[PDB]
Amino acid sequence: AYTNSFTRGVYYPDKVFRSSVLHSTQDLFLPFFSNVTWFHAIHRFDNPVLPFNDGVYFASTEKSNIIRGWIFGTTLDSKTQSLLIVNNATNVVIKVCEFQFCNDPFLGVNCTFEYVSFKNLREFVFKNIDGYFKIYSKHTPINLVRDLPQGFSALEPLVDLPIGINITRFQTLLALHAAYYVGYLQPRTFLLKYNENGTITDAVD
Amino acid sequence: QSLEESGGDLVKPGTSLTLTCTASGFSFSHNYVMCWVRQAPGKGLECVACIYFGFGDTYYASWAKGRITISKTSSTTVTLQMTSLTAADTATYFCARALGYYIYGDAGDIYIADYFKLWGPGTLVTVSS
Amino acid sequence: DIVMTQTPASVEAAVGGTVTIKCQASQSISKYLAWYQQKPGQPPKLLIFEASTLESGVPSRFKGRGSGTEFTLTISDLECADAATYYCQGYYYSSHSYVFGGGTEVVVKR
Amino acid sequence: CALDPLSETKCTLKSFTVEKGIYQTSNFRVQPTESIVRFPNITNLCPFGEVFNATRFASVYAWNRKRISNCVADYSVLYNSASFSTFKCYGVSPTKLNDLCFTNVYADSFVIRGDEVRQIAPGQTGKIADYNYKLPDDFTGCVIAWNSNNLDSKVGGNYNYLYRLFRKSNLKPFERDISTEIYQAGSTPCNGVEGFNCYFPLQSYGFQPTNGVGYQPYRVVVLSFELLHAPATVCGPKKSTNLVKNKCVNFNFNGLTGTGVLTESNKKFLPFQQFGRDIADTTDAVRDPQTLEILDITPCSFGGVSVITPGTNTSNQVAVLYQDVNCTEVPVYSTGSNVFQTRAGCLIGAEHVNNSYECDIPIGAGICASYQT
Ligand SMILES: *[C@@H]1O[C@H](CO)[C@@H](O)[C@H](O)[C@H]1NC(C)=O
Ligand SMILES: *[C@@H]1O[C@H](CO)[C@@H](O)[C@H](O)[C@H]1NC(C)=O
Ligand SMILES: *[C@@H]1O[C@H](CO)[C@@H](O)[C@H](O)[C@H]1NC(C)=O
Ligand SMILES: *[C@@H]1O[C@H](CO)[C@@H](O)[C@H](O)[C@H]1NC(C)=O
Ligand SMILES: *[C@@H]1O[C@H](CO)[C@@H](O)[C@H](O)[C@H]1NC(C)=O
Ligand SMILES: *[C@@H]1O[C@H](CO)[C@@H](O)[C@H](O)[C@H]1NC(C)=O
Ligand SMILES: *[C@@H]1O[C@H](CO)[C@@H](O)[C@H](O)[C@H]1NC(C)=O
Ligand SMILES: *[C@@H]1O[C@H](CO)[C@@H](O)[C@H](O)[C@H]1NC(C)=O
Ligand SMILES: *[C@@H]1O[C@H](CO)[C@@H](O)[C@H](O)[C@H]1NC(C)=O
């Protein structure tokens, strides 16, 4: 179950501003036209566990927000300290607490760090540089349901919480009483095209 | 918690001798200040020299001009060295432990190592031909 | 650059008497003072620190007062074991230096 | 070499007689007038009032522990307050806690007796320091305590605060013991029944108003700075400054540490973008951190300094030119009565002439000077 990515996943390498300057950065980007893995959750079907490998790009398009959290950790089974992301309608939960969870943990319809903050397409970029967990997101609605469109868009930075925990695995949470995409980022160079307002409008590998 | 001295014996004038204190039950952290107190037979005490683990610098007494050397060799060893030994060096040498702390004041911020709490038995150094 | 002048050279009193120890700071020492009891062949043992606070475990009769350049230590209800040599040490933060006093000898009159 | 522009020309030319022409002698420079350090507003602050101004305090054996992170920790109000009897910092000086960041700060609050306050420090000994709370020798932080007789002392004895008397081994640094089990101090065993050699290890402080200062309750809070590999969460509030614009001022905006003159800008940042940049990877505009606005920066004015003089045999009067400098900023020559302005720069010591004659000495940017009656 593979699908071909279409020139999406670009994001601002840094908080700087630049006006109509084509700036090239050797940053951990998602390779252009890479066959990204396709996952299913409807009908049974569950979520398998994926590795991290120096960055993971996530893009889930949802109707009723079936995705409810993320799992990050070398063990992520209470053996050692591990990251835990839980997304709630009320607020956002981030816990390090060592927790035991089953092979297929379903959600009904010590802690070292913390933080509190198919039309939809909640894009995400997961990368840990210098111990800082940076998550970039974009929420452009999509009408066509075939796949990710042939379009250019960036992922605005959201959170830079300090973690410091080395991350070698990755898991997706669901909701039980739904397809999500994963493309592994590879260190490459892009010629990012900044607009006269400073927004990335196009890029070339 | 315990401090022990060693290295004192009878030494001819003009040579050099080394004195060693060992930290047992604690480590030479930056919060501790180590100094030497020397008293002559039937006389008062005086401070030889001091070392601050917080800054890594060492203060010496006025009566010594390069004649005294302090070097913390390890987390549980701090050594002393007296050169040009004379009859004035015939005394008993002690080493104790102090604490360095900071307090905000009107003029600025000052370092405090005021009193001495726990000591060691001491070693007698005798200088004679 | 600091001298702790201690007077008198010796103090005497009978059992239960009172002996005072007068220590003067040549230059202002403020609150960094300590008193020590030392017996022959045994390391100095801290009696008073801050010049007004009792060290944990010492009896209350070992009392210290004074500030600035006039430093005091009075002993009440003298014991037979109180016969020792007492010293006053002022720490001058200006030069980060320790200076000891001349010393005071305690004699138990009988 | 530093008397008058003609003399400054003679030194560079290494000749007593200077031929008619324009000669560069030095370099004009506008020094920074002052220094400004502007950082984002405190906004969310570390809630040290939750611990310091807490209504009730825990026992020393059950000392409360609070984690402080993801906030700016203001300490000026802490050490300035005179309500605190004890304020001792180990391994760090009171000034730099507002300048150094740490991954975690711990607030450890409890109540002890007056004579036990000295026991909370590295290398301390006593019943509290050995069986209730132990501090490491390499402790980085401060121990603060203040008298609480008016609150924690009750007539007839307040026995809500408890301390441990006995323990088999010394408490490790940053360890808690809520065992409250019948301690054994003899060879006779026990089965949790109080007896001859079976004792309760917990005794309660008797806090009464008539007690002495050494017997009065003292609320103690220990702040523990610590730095791990993970980036720091708590940064002290960098001293805010007054924003100055249109004047050449050294500026430090969240570590930019650049030099130049700041003016109100026009370009629009996106809200997530913190500071702008030009083509040549040189900072050009900065978002003000205190209030969200844009400030365009330009380098401090500088330019060549030229001396436009005729032959020294002909005359000694000279006229200086400061290239690429606006005439207003020049004063930062003694013949300041006449100050002409041209595209080339600020020309001091000469007067513009409406009439036009053939050029012999080129000033620059189309204007040229010459000696005339
Ligand atoms: C699709 O994935 C396969 C298997 O990894 C790969 O050989 C192929 O090149 C991919 N297609 C594109 C367009 O990259
Ligand atoms: C958290 O994890 C383990 C769980 O057993 C605990 O022993 C350890 O002390 C804790 N680590 C930190 C850094 O608090
Ligand atoms: C990287 O991960 C390894 C285990 O795979 C761990 O031992 C090491 O401490 C980690 N480094 C960081 C900086 O997290
Ligand atoms: C860019 O900014 C200008 C400011 O005048 C605004 O009118 C325009 O809509 C913006 N355009 C884009 C493509 O962001
Ligand atoms: C604090 O900064 C905010 C923006 O973060 C600003 O709106 C507010 O006016 C500032 N408060 C004061 C008192 O300057
Ligand atoms: C308690 O609150 C008062 C009133 O705001 C404040 O002035 C004081 O500093 C606080 N005391 C603390 C935090 O110890
Ligand atoms: C200056 O002009 C006078 C008069 O013509 C002449 O004598 C003299 O040599 C000139 N000086 C120089 C340096 O050429
Ligand atoms: C620069 O010089 C011109 C010409 O005199 C003047 O109009 C302008 O205001 C100057 N710019 C300043 C003072 O910022
Ligand atoms: C040149 O003439 C203009 C009017 O044309 C006058 O304003 C100006 O002052 C004159 N220049 C000088 C240097 O006097």
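Using the numbering of Swiss-Prot, the residues shown for chain A are 27-69, 78-143, 165-172, 186-245, 263-290, in order.
How was it done? The header gives electron microscopy, 3.5 Å.
A Cβ is built for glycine as well, from the same backbone N, Cα and C atoms used for every other residue.
Under mutagenesis, Swiss-Prot gives A:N121 to Q with this note: Partial loss of biliverdin affinity. Around the Cβ of A:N121 (mutagenesis position), the number of neighbouring Cβ atoms within 10 Å comes to 16. DSSP gives A:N121 (mutagenesis position) a strand state.
Sequence-distant neighbours of A:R190 (mutagenesis position) (same chain, 6+ residues apart, CB-CB distance under 8 A): A:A93, A:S94, A:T95, A:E96, A:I101, A:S205, A:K206, A:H207. Under DSSP, A:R190 (mutagenesis position) is assigned to a strand (E or B) in the three-state scheme. What Swiss-Prot notes for the published mutagenesis of A:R190 to K is this: Partial loss of biliverdin affinity.
Sequence-distant neighbours of A:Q52 (variant position) (same chain, 6+ apart, CB under 8 A from its CB) are A:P272, A:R273, A:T274. Under the heading of natural variants, Swiss-Prot lists A:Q52 to H and annotates it as follows: In strain: Omicron/EG.5.1.
One natural variant catalogued in Swiss-Prot, A:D80 to A, is accompanied by this note: In strain: Beta/B.1.351. According to its DSSP assignment, A:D80 (variant position) is coil. The Cβ of A:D80 (variant position) has 14 other Cβ atoms within 10 Å, all protein chains considered.
Its own atom aside, the Cβ of A:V83 (variant position) has 11 Cβ atoms within 10 angstroms in the protein chains shown. Here Swiss-Prot notes a natural variant, A:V83 to A, with the remark: In strain: Omicron/XBB.1.5, Omicron/EG.5.1.
The 10 Å shell around the Cβ of A:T95 (variant position) contains 20 further Cβ atoms across the protein chains shown. A:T95 to I appears in Swiss-Prot as a natural variant; the accompanying note says: In strain: Iota/B.1.526, Mu/B.1.621, B.1.1.318, Omicron/BA.1.
Non-local neighbourhood of A:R102 (variant position): A:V120, A:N121, A:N122, A:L141, A:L241, A:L242, A:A243, each in the same chain, at least six residues away, with C-beta under 8 Å from its C-beta. Look at A:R102 (variant position): DSSP puts it in coil. Among the sequence features in Swiss-Prot, the natural variant A:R102 to I is noted as follows: In strain: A23.1.
Around the Cβ of A:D138 (variant position), the number of neighbouring Cβ atoms within 10 Å comes to 11. Quoted from Swiss-Prot, the note attached to the natural variant A:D138 to Y states: In strain: Gamma/P.1.
Under the DSSP three-state reduction, A:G142 (variant position) is assigned to coil, being neither helix nor strand. Sequence-distant neighbours of A:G142 (variant position) (same chain, 6+ residues apart, CB-CB distance under 8 A): A:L244, A:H245. As a natural variant entry, A:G142 to D appears in Swiss-Prot alongside the note: In strain: Kappa/B.1.617.1, Omicron/BA.2, Omicron/BA.2.12.1, Omicron/BA.2.75, Omicron/BA.4, Omicron/BA.5, Omicron/BQ.1.1, Omicron/XBB.1.5, Omicron/EG.5.1.
In Swiss-Prot, a published natural variant is listed as A:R190 to S, annotated In strain: Gamma/P.1.
A:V213 (variant position) counts 8 other C-beta atoms within 10 Å of its own C-beta, drawing on all protein chains shown. Quoted from Swiss-Prot, the note on natural variant A:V213 to E is: In strain: Omicron/XBB.1.5, Omicron/EG.5.1.
The note that Swiss-Prot attaches to the natural variant A:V213 to G is: In strain: Omicron/BA.2, Omicron/BA.2.12.1, Omicron/BA.2.75, Omicron/BA.4, Omicron/BA.5, Omicron/BQ.1.1.
The annotation that Swiss-Prot gives for the naturally occurring variant A:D215 to G reads: In strain: Beta/B.1.351. Long-range Cβ proximity for A:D215 (variant position), meaning a same-chain Cβ under 8 A and a gap of 6 or more residues, is found for A:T29, A:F32.
Around the Cβ of A:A222 (variant position), the number of neighbouring Cβ atoms within 10 Å comes to 20. A:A222 (variant position) carries neither a helix nor a strand DSSP state and counts as coil. For the natural variant A:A222 to V, the note given in Swiss-Prot is In strain: 20A.EU1.
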Next item on the list: Would you mind reading off the Cα separation of A:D80 (variant position) from A:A222 (variant position), to the nearest angstrom?
Entry: 30
Next item on the list: Based on Cα distances to A:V213 (variant position), point out the closest of the variant positions A:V83, A:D138, A:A222.
Entry: A:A222
Check: To the nearest whole angstrom, what is the C-alpha distance linking A:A222 (variant position) and A:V83 (variant position)?
Finding: 27
